[PDB]
Amino acid sequence: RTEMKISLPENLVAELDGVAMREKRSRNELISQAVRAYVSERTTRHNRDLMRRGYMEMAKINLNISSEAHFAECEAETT
Amino acid sequence: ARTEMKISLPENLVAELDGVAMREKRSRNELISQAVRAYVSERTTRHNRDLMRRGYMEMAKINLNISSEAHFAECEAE
Amino acid sequence: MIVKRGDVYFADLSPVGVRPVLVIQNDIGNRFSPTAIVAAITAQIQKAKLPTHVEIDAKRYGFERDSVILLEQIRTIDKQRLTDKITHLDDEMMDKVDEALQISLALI
Amino acid sequence: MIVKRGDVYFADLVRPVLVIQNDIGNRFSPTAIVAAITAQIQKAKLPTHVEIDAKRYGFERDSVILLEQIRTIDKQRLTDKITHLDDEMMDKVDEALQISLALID
Amino acid sequence: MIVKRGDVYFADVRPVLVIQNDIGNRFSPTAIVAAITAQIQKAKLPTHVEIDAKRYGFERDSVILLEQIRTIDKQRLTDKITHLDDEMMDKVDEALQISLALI
Amino acid sequence: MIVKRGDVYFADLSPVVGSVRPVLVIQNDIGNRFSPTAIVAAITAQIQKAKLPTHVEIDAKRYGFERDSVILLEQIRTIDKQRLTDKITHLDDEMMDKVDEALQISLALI
């Protein structure tokens, strides 16, 4: 449970407390939930980009071996 | 910039947060601040959309009446 | 007749009741065109219930009762239906009408 | 019902009309703000006028839009659609709506 | 070509159901599919999903065989015949976990 | 033949013998007994590290391989069990938990 020190614009905190007074939660409960959403969003997108990059690197292998074993598949069909 | 405060984030969330920091070449505060903005904008917007609906639905009786009471004037200016 | 953007008139909504109305069309067209674009005004409420509403104080603008301009209610009419010129709204009040209008018509 | 900004419908009193209200008003209010459409002119150059050639937006007729001729009626006078103007078309409309209403210069 | 998980195509000719994730279905030459047959109309296994002819535009009632899966070149995918809703894909999901012991 | 989920065999990928690639059985064990077909996932040695969340690394010394290899859970297919020849090894519960989560990602599951 690390702990830290931040500096938010005076307007943004004023607005933030607005949504707090309304949804009946605290600042930290909201900041924490906001950091989660942002970090989940960034991690996900990063992972999607690494999956693409990998698939595109693996094309030559995956294609070759998909063909090399084509006949085996076709036989295990109407069997 | 302005106010300054004290928070307690889970140890895993900050570890992950520094991950995205080391990568996008920014600081914690630059990221926390950007995150609070996005969240607050999202909440304010949705709240406003809900107040607009509620108002339109309260104003239906008036807006309808006067849209009819001035119909002919409209049709003549065609 | 010389109508100015910001003028509020009574208008005759009959084929030859009478309701207040706010001229919002540019002044060039307000001169060399038979038609005028206006925005209705009502007194069934005294407070804004929408970001498309602009309040009008009675004592400040010589109204019998406090009123609200409805920038969701706009139409173009023949200028000839404009009779009595009630008042005119200052730059302050028209800056409100401007931002309410851009919201109403998604010019944001 | 199903109304959205930039959708063109037919009217009742026959008339083609461009819907120009915000999408929020369009959903929770009985009234909708439209702009007149006419086929009498094909070209029509002037600041408050926008040009549609039919050979694009599923139109049968070369029409022109009039940001000087707008009105606000009951939602139910909007029967069935026609098409929806893409963003680039809407930008030219707004670019004239603002001139019409004196929201620039 | 944009293939989506849930799309059913003809393949080079027998029907076939795309079951691979959508990221891979875009940035990869290969697609993982599950055969479809019409020699039966009812499921004979917990690894089978029935397909109604009229509901999904088939000439005759068919059954997806989640025991019969293979990865092929997307280029063999020709005509897109239809797409299965979330309902039908929840069946394919639990049939697939059984087939591959993902309990 | 008694094939078990987790068994890795060599497979013959020819139209009859005219000579072979490693392969991982991933189908449930009931089907692996009373069915002519087996569902497998290819294995290659052209890489030694995972390049995807659909990959599972195999150490050479730990599992008796000539050279470090990677299982390709994007590459799966059902074949006739008769093409399974040599049983080279079997993977523990640890390694099969990896294959499990890699497979659910590959096929958008759970």
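Residue positions begin at 1 at the first shown residue.
Structure determined by X-ray crystallography, 2.9 Å.
Note that Cβ sites are derived from N, Cα and C of the backbone, with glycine treated the same way.
For the mutagenesis experiment D:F10 to A, the note given by Swiss-Prot reads: Remains toxic in E.coli. The DSSP secondary structure for D:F10 (mutagenesis position) is strand. D:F10 (mutagenesis position) counts 14 other C-beta atoms within 10 Å of its own C-beta, drawing on all protein chains shown.
Of all Cβ atoms in the shown protein chains, 14 besides its own fall within 10 Å of the Cβ of D:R15 (mutagenesis position). For D:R15 to A (Swiss-Prot position 25), Swiss-Prot lists a mutagenesis experiment annotated as follows: Not toxic in E.coli, 50-fold decreased RNA-binding.
According to Swiss-Prot, the experimentally introduced change D:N22 to A (Swiss-Prot position 32) is described as follows: Not toxic in E.coli. Around D:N22 (mutagenesis position), the same-chain residues six or more apart in sequence whose CB sits under 8 Å from its CB are D:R5, listed in sequence order. Look at D:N22 (mutagenesis position): DSSP puts it in coil.
D:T38 (mutagenesis position) has a Cβ environment of 16 other Cβ atoms inside 10 Å. According to DSSP, D:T38 (mutagenesis position) is assigned to a strand segment. For D:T38 to A (Swiss-Prot position 48), Swiss-Prot lists a mutagenesis experiment annotated as follows: Not toxic in E.coli.
The annotation that Swiss-Prot gives for the mutagenesis experiment D:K43 to A (Swiss-Prot position 53) reads: Not toxic in E.coli, 70-fold decreased RNA-binding. In this structure, D:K43 (mutagenesis position) belongs to neither helix nor strand by DSSP; it is coil. Around the Cβ of D:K43 (mutagenesis position), the same chain contributes D:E51, D:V64, each under 8 angstroms and 6 or more positions distant in sequence.
For the published mutagenesis D:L46 to A (Swiss-Prot position 56), Swiss-Prot gives the following note: Not toxic in E.coli. Other Cβ atoms within 10 Å of the Cβ of D:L46 (mutagenesis position), summed over all protein chains shown, number 14.
One mutagenesis experiment catalogued in Swiss-Prot, D:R61 to A (Swiss-Prot position 71), is accompanied by this note: Remains toxic in E.coli. Cβ environment of D:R61 (mutagenesis position): D:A39, D:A54 lie under 8 Å away, each six or more residues apart in the same chain.
For the published mutagenesis D:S63 to A (Swiss-Prot position 73), Swiss-Prot gives the following note: Not toxic in E.coli, 100-fold decreased RNA-binding. DSSP assigns D:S63 (mutagenesis position) to a strand. Sequence-distant contacts (6 or more apart, same chain, Cβ under 8 Å) of D:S63 (mutagenesis position) comprise D:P16, D:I37, D:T38, D:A39, D:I52, D:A54.
What Swiss-Prot notes for the published mutagenesis of D:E68 to A (Swiss-Prot position 78) is this: Not toxic in E.coli, 625-fold decreased RNA-binding. Under the DSSP three-state reduction, D:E68 (mutagenesis position) is assigned to strand. When other Cβ atoms within 10 Å of the Cβ of D:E68 (mutagenesis position) are tallied across all protein chains shown, the result is 24.
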Just how far apart, in Å, sit the Cα atoms of D:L13 and D:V14 across 10 unmodelled residues? 8
Measure from each Cβ of the mutagenesis positions D:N22, D:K43, D:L46, D:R61, D:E68 to the Cβ atoms of chain C, and list in sequence order the residues where some distance is under 8 Å, or 'none'. D:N22, D:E68
Inter-residue C-alpha distance, D:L46 (mutagenesis position) and D:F10 (mutagenesis position) (nearest angstrom): 25
Rounded to the nearest Å, what's the C-alpha distance separating D:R15 (mutagenesis position) and D:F10 (mutagenesis position)? Just drop the number here, would you? 5
